[PDB]
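Asker: First, the structure itself, so that you have it in front of you.
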Amino acid sequence: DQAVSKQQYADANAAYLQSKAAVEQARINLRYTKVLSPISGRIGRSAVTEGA
Amino acid sequence: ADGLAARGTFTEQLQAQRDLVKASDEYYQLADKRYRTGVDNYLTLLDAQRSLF
């Protein structure tokens, strides 16, 4: 409807993608918890235990 | 005598108001340039048309 500008939509879309990138940072930083296996194979000892 | 006074100084009012209309017209032209470029929204162009009218 051109009730807003193109610039005050462009910076809002930029802030949308920046906040999406910050949520992606938080999601990978939560995926770093519950540590996933890097490669498939045979596992050794649990050198750390529960609570340590 | 009052009509001679009006003919003596209404030119220096009509030229001033015509310069005001020309200045507001080129103000609206610059606001339309800002709008068609995309910097300001349509409501500021409507404010420019309000002032020009």
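The numbers used for chain A are those of Swiss-Prot, and the residues that appear cover 126-177, in sequence.
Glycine too: its Cβ is placed from the backbone N, Cα and C atoms.
Sharing the feature lines straight out of Swiss-Prot:
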type: MUTAGEN; residues: A:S130 to D; note: Abolishes complex formation and thereby decreases drug resistance
type: MUTAGEN; residues: A:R170 to D; note: Abolishes complex formation and thereby decreases drug resistance
Asker: Can you grab the distance from A:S130 (mutagenesis position) over to A:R170 (mutagenesis position)? Cα atoms, rounded to a whole Å.
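Answerer: Taking the Cα atoms only, A:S130 (mutagenesis position) lies 61 Å from A:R170 (mutagenesis position).
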Asker: Count the other Cβ atoms sitting within 10 Å of the Cβ of A:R170 (mutagenesis position), across every protein chain shown.
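Answerer: A:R170 (mutagenesis position) is surrounded by 5 other Cβ atoms within 10 Å.
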Asker: Please work out the number of neighbouring Cβ atoms within 10 Å of the Cβ of A:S130 (mutagenesis position), leaving out its own Cβ.
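Answerer: Taking all protein chains shown, A:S130 (mutagenesis position) has 18 Cβ neighbours within 10 Å.
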